[PDB]
Amino acid sequence: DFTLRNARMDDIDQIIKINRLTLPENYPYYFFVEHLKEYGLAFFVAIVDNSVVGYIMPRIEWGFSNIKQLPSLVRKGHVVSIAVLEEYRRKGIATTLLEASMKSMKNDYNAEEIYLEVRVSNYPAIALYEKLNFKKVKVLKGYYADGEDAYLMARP
Ligand SMILES: CC(C)(COP(=O)(O)OP(=O)(O)OC[C@H]1O[C@@H](n2cnc3c(N)ncnc32)[C@H](O)[C@@H]1OP(=O)(O)O)[C@@H](O)C(=O)NCCC(=O)NCCS
Ligand SMILES: [Cl-]
């Protein structure tokens, strides 16, 4: 089984290692640090045997809604990055990380809606998000480097 706690500065080495093994968007270390500094309460790691096997990196934003029809300014949570090491997948880790991060986005940071972007080919993640009541809002054409479309997904 696994446990969740808030990420700490000394987790970043392991967070970056997971990021680089699992995802092509390889953000600089300082990028991870900025999110930990500003939105840390909603930045979680999953722990198995005193090591990090998963994380969720959040951002809290203010701007136009991705959900309302008429332009509408809101406080919104943004899932920037989420990953689980291969060996530890399908154990409910990402679900747990997401539920924990979303709680904090709303309760610590006053987020009113939550959104993310995902590769249209990333069926495991799309399935995860739809389980947690995210809906496809629109296709961001050619969002990824090389040209892959993203779904913008958002949750009221
Ligand atoms: C997407 C990812 C974070 C899922 O992590 P996870 O801990 O394995 O997810 P969970 O175990 O909580 O799964 C929750 C739901 O996700 C879906 N899912 C996860 N992996 C799946 C897969 N291999 N095939 C089909 N559905 C999958 C299922 O609907 C699952 O619900 P269920 O098993 O009860 O039916 C993980 O596969 C991953 O680390 N991928 C690489 C990084 C990445 O793509 N992150 C997202 C970028 S936007
Ligand atoms: Cl691409």
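Chain A is numbered as in Swiss-Prot, which gives 11-166 for the residues shown.
Cβ coordinates are placed from backbone N, Cα and C, and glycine is handled just like the others.
On its own chain, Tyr37 (mutagenesis position) has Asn29, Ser91 as residues at least 6 apart in sequence with a Cβ closer than 8 Å to its own Cβ. What Swiss-Prot lists as substrate binding site is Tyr37, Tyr154.
Around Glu127 (mutagenesis position), the C-beta neighbours below 8 angstroms that are at least 6 residues distant in the chain are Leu150, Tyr153, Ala160, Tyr161, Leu162, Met163. If you look up Swiss-Prot, you'll see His88, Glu127 marked as Zn(2+) binding site.
Reduced to three states, the DSSP call for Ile103 (acetyl-CoA binding site) is helix. For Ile92, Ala93, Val94, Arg100, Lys101, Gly102, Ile103, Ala104, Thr105, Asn132, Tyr139, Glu140, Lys141, the entry in Swiss-Prot reads acetyl-CoA binding site.
What Swiss-Prot notes for the published mutagenesis of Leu33 to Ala is this: 20- and 2-fold decrease of the catalytic efficiency and affinity for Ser-N-terminal peptide. 11-fold decrease of the catalytic efficiency for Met-N-terminal peptide, but almost same affinity compared to the wild-type. All protein chains included, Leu33 (mutagenesis position) registers 13 other Cβ atoms within 10 Å of its own Cβ.
All protein chains included, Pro34 (mutagenesis position) registers 11 other Cβ atoms within 10 Å of its own Cβ. Under its mutagenesis entries, Swiss-Prot includes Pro34 to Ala with the note: 20-fold decrease of the catalytic efficiency for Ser-N-terminal peptide, but almost same affinity compared to the wild-type. 18-fold decrease of the catalytic efficiency for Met-N-terminal peptide, but almost same affinity compared to the wild-type.
Cβ-based neighbour count (10 Å, all protein chains) for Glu35 (mutagenesis position) stands at 10. For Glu35 to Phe, Swiss-Prot lists a mutagenesis experiment annotated as follows: Strong decrease of the acetyltransferase activity with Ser-N-terminal peptide such as Alba. 2-fold increase of acetyltransferase activity for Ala-N-terminal peptide such as Hjc compared to the wild-type.
Under the heading of mutagenesis, Swiss-Prot lists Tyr37 to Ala and annotates it as follows: 34-fold decrease of the catalytic efficiency for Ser-N-terminal peptide and slight decrease of the affinity compared to the wild-type. Loss of acetyltransferase activity for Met-N-terminal peptide.
DSSP assigns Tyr37 (mutagenesis position) to coil in the three-state reduction, outside any helix or strand. Here Swiss-Prot describes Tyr37 to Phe as a published mutagenesis experiment; the accompanying note says: Same catalytic efficiency and slight decrease of the affinity for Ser-N-terminal peptide compared to the wild-type. 3-fold decrease of the catalytic efficiency and 1.3-fold increase of the affinity for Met-N-terminal peptide compared to the wild-type.
Using a 10 Å radius centred on the Cβ of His88 (mutagenesis position) and all shown protein chains, the other Cβ atoms total 21. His88 (mutagenesis position) carries a strand DSSP state (E or B). Swiss-Prot documents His88 to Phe as a published mutagenesis change and attaches the note 2.5-fold decrease of the catalytic efficiency for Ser-N-terminal peptide, but almost same affinity compared to the wild-type. Loss of acetyltransferase activity for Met-N-terminal peptide.
Here the residue is the original one, while Swiss-Prot reports the published mutagenesis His88 to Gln with the comment 2.5-fold decrease of the catalytic efficiency for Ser-N-terminal peptide, but 1.5-fold increase of the affinity compared to the wild-type. Loss of acetyltransferase activity for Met-N-terminal peptide.
When Cβ atoms from all protein chains are considered, those within 10 Å of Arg100 (mutagenesis position) total 8, not counting its own. Annotation of the mutagenesis experiment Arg100 to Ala in Swiss-Prot: 7-fold decrease of the affinity, with no significant difference in the catalytic efficiency. Same fold compared to the wild-type.
Under its mutagenesis annotations, Swiss-Prot gives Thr105 to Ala the following note: 3-fold decrease of the affinity, with no significant difference in the catalytic efficiency. Same fold compared to the wild-type.
In Swiss-Prot, a mutagenesis experiment is listed as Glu127 to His, annotated with the note 1.3-fold decrease of the catalytic efficiency for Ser-N-terminal peptide, but almost same affinity compared to the wild-type. 1.7-fold decrease of the catalytic efficiency and 1.3-fold increase of the affinity for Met-N-terminal peptide compared to the wild-type.
Here Swiss-Prot notes a mutagenesis experiment, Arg129 to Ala, with the remark: Slight decrease of the catalytic efficiency and of the affinity for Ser-N-terminal peptide compared to teh wild-type. 2.5-fold increase of the catalytic efficiency and almost the same affinity for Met-N-terminal peptide compared to the wild-type. For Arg129 (mutagenesis position), the same-chain residues that are 6 or more apart in sequence and have a Cβ closer than 8 Å to its Cβ are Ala135, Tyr154, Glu158, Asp159, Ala160.
Counted within 10 Å of its Cβ, the other Cβ atoms near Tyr154 (mutagenesis position) come to 15, all protein chains included. Annotation of the mutagenesis experiment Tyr154 to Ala in Swiss-Prot: 1.3-fold decrease of the catalytic efficiency for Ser-N-terminal peptide, but same affinity compared to the wild-type. 6.5-fold decrease of the catalytic efficiency for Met-N-terminal peptide, but same affinity compared to the wild-type.
According to its DSSP assignment, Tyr154 (mutagenesis position) is coil. For the mutagenesis result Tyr154 to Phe, the note given in Swiss-Prot is Almost same catalytic efficiency for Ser-N-terminal peptide and slight decrease of the affinity compared to the wild-type. 5-fold decrease of the catalytic efficiency for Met-N-terminal peptide and 1.5-fold decrease of the affinity compared to the wild-type.
Of all the binding-site residues listed here (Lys101, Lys141), it is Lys141 whose C-beta has the fewest other C-beta atoms within 10 angstroms. Taking the C-alpha positions, the distance from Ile103 (acetyl-CoA binding site) to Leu33 (mutagenesis position) comes to 17 Å. The recorded positions recorded for this entry are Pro34, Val94, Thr105, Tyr139, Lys141, and the Cα of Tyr139 lies nearest to that of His88 (mutagenesis position). In three-state terms derived from DSSP, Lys141 (acetyl-CoA binding site) belongs to a helical segment. With a CB cut-off of under 6 A applied against ligand 2, the recorded positions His88, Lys101, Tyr154 are reduced to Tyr154.
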